[PDB]
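Participant: Below you'll find the structure I mean.
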Amino acid sequence: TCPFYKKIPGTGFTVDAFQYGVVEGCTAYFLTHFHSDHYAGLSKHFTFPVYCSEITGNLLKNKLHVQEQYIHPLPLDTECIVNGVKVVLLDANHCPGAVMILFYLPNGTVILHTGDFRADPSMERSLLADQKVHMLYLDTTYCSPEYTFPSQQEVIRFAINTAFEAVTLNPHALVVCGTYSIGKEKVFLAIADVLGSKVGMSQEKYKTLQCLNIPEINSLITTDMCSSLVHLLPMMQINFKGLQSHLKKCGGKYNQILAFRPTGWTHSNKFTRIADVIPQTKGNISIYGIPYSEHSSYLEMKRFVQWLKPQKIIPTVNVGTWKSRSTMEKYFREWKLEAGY
Ligand code: NI
């Protein structure tokens, strides 16, 4: 049974609610982005209307084989009427094709569902500026002050300089980047660009990247592993055993691996600056964990909410424990009292 926080009151609408069978009274199923916890339950046998971005719609069609007649892509930043309700999709600054949804209820209530997002000051000048929001369904993944991480720009800077130094020292070194879903493509694309290489990867991963409307992509990626000095692998294979094995595969073309694991937050963030980060090393293999987040830091989340001034907040993440729920409600009250709404 569908939880309350995936339902939009006063509508026939649900959000990211595909694993509950037929939801009673739902006339349209919205999908914020193509990550598995959110699409869980969709397949080629789905027969209700799905509303999403163009990119999410490319992945539904090609990866999950949802039939075209049930895919309803919408442009961003555009007022659209769905089953007699005005909606807008806004960029979520999460993975490719990820959206926030603004719903304009017939009784005059306005609701924003953030899906998954990384709040940014640029959102203060979207169509959100133009009117008041009564309810906010919030991505609360990192809603605690211990969750600090650097900007995406500083993290990419650190990775580019690290890779460039290593491969300029040893032209026979290979760079490997782990992946398990879309998102974080900047990590591998930036490193390949500085090394003047294409990124090599499996056929299934190449297919996924081909759905993403990235400019000049045929120039950046390939399935020819042996022509490439940046390889993508599944995240699970980014360990000493997995990498030793992969090094064998290239047929003595390479004598050193430098590998990156983009994680979200890790408790090394409560001590270490990005400048200061060091790998784990075993012989000719080094592994860097780098804190590339596609979710709001605590500070970025607080800033967005105190700017938005919602009348009520409904968390969509960390909702399964009483201790979590109680922590989150405390911070919402602090923020409201400090800003005065
Ligand atoms: Ni996500």
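To match Swiss-Prot, the residue numbers of chain A are left as they are there, and the shown ones run 700-1040.
Method reported for this entry: X-ray crystallography, 1.8 Å.
Cβ coordinates come from backbone N, Cα and C, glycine included.
Below, the features straight out of Swiss-Prot:
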MUTAGEN   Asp838 to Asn  Impaired nuclear focus formation, reduced interaction with PIAS and increased sensitivity to cisplatin
MUTAGEN   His994 to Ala  Impaired nuclear focus formation, reduced interaction with PIAS and increased sensitivity to cisplatin
Participant: Name the residues of the same chain, 6+ apart in sequence, whose Cβ is under 8 Å from the Cβ of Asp838 (mutagenesis position)?
Facilitator: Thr813, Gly814, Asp815, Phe816, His994, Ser995, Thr1015, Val1016
Participant: Using a 10 Å cut-off, grab the number of neighbouring Cβ atoms around the Cβ of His994 (mutagenesis position), all chains included.
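Facilitator: Total other Cβ atoms inside 10 Å, all chains included: 22.
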Participant: Check the DSSP secondary structure of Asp838 (mutagenesis position), expressed as helix, strand or coil.
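Facilitator: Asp838 (mutagenesis position) sits in coil per DSSP, no helix or strand.
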Participant: Where does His994 (mutagenesis position) sit by DSSP, helix, strand or coil?
Facilitator: coil
